[PDB]
Amino acid sequence: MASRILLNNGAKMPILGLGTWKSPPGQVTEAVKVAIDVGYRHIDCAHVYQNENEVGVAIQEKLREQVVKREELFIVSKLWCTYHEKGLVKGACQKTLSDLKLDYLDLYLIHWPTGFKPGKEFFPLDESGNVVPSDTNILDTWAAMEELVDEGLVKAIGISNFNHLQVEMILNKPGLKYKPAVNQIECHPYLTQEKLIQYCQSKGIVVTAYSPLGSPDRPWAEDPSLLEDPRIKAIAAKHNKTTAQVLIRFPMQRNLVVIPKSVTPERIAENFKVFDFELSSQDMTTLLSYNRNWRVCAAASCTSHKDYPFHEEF
Ligand SMILES: NC(=O)c1ccc[n+]([C@@H]2O[C@H](COP(=O)([O-])OP(=O)(O)OC[C@H]3O[C@@H](n4cnc5c(N)ncnc54)[C@H](OP(=O)(O)O)[C@@H]3O)[C@@H](O)[C@H]2O)c1
């Protein structure tokens, strides 16, 4: 299968990228350098991960050394929740650009539909354990995202962790100028997302699957473990691949983009070797059968936010 998917802005997005959430700053520079050396062209970043400077060191070095050209890279970042205000969006994008040592992003996402009170703290909370919201609504944040396209800071804009009515609220927005190119959502065999994926794809919005391996290094982890699931290990054995490779190929065959995270050189290389085998239709349906509606990222402290995404069915 092809290495890239056509977005609704006319650009092509590599269907396999390197995730960087939790990648330690002292390891993520090597991780991104290795990834580019072994063929990754898509890096998934975020200001809230606090490691974009070190990601940027790697990108800049590989550009300087002519390992890759900028036009060949697809760099993604995300606007954090405390910058949903109209007057903060541009500065937030420019800080990310500065840290990444780039003059444009290929894709910039609203990281969550939930706006938080602006300030130094990424998660301002009150005594109920609930986040302090901002009164910005998502349509105004979307228009500020649209301005970044028209200023040349980003080639495409999108959303992340939006449920289907929130996607629809953008798509229905009066005076909408740019449709979201992408909705990045958690997706894996324990959270298969059939309904939201079919909705987005029917609209020409590409879906990116995050936490494809079930985020075994997530801070709040004995819960389900995709990588140790004997049923998935059995499918991997049948194909003479690793469990991780099956878990990465799975979304690819649903016409999703997928962004496994690793800081381990051997795994970074191994995770990219997924274009040389095919899961059968029966394999695909079997993997889908494992859905348990289990989320790595439930945003536990935001469940009373008016824009909390995970109340609605999808
Ligand atoms: N939009 C959002 O709100 C959001 C939320 C979550 C994630 N994301 C993005 O999605 C990316 C991926 O999700 P994630 O970081 O949650 O988790 P993940 O990619 O599902 O899993 C990462 C974990 O799997 C390990 N691993 C990687 N390859 C492996 C292999 N071949 N064999 C065994 N273990 C392997 C990694 O270990 P090592 O690193 O030690 O090798 C790490 O502990 C994130 O990094 C981020 O870029 C976005």
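The residue numbers of chain A are those assigned by Swiss-Prot, with the residues present covering 1-221, 224-316 sequentially.
This entry, so its header tells us, was determined using X-ray crystallography, 1.7 Å.
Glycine too: its Cβ is placed from the backbone N, Cα and C atoms.
Taken from Swiss-Prot, the feature active site, proton donor applies to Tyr49. The annotation substrate binding site is assigned in Swiss-Prot to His111. One mutagenesis experiment catalogued in Swiss-Prot, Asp44 to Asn, is accompanied by this note: Reduced glyceraldehyde oxidoreductase activity. What Swiss-Prot notes for the published mutagenesis of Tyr49 to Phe is this: Complete loss of glyceraldehyde oxidoreductase activity. Looking at Swiss-Prot, you'll find the mutagenesis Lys78 to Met noted as follows: Reduced glyceraldehyde oxidoreductase activity. One entry in Swiss-Prot concerns the mutagenesis experiment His111 to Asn. Its note says: Reduced glyceraldehyde oxidoreductase activity.
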Through-space Cα separation in Å, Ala221-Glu224, 2-residue segment unmodelled: 7
Euclidean distance between Cα atoms of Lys78 (mutagenesis position) and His111 (mutagenesis position), Å: 5
Cα separation, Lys78 (mutagenesis position) to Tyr49 (mutagenesis position) (Å, whole number): 10
Mutagenesis positions listed as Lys78, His111, least Cβ neighbours within 10 Å: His111
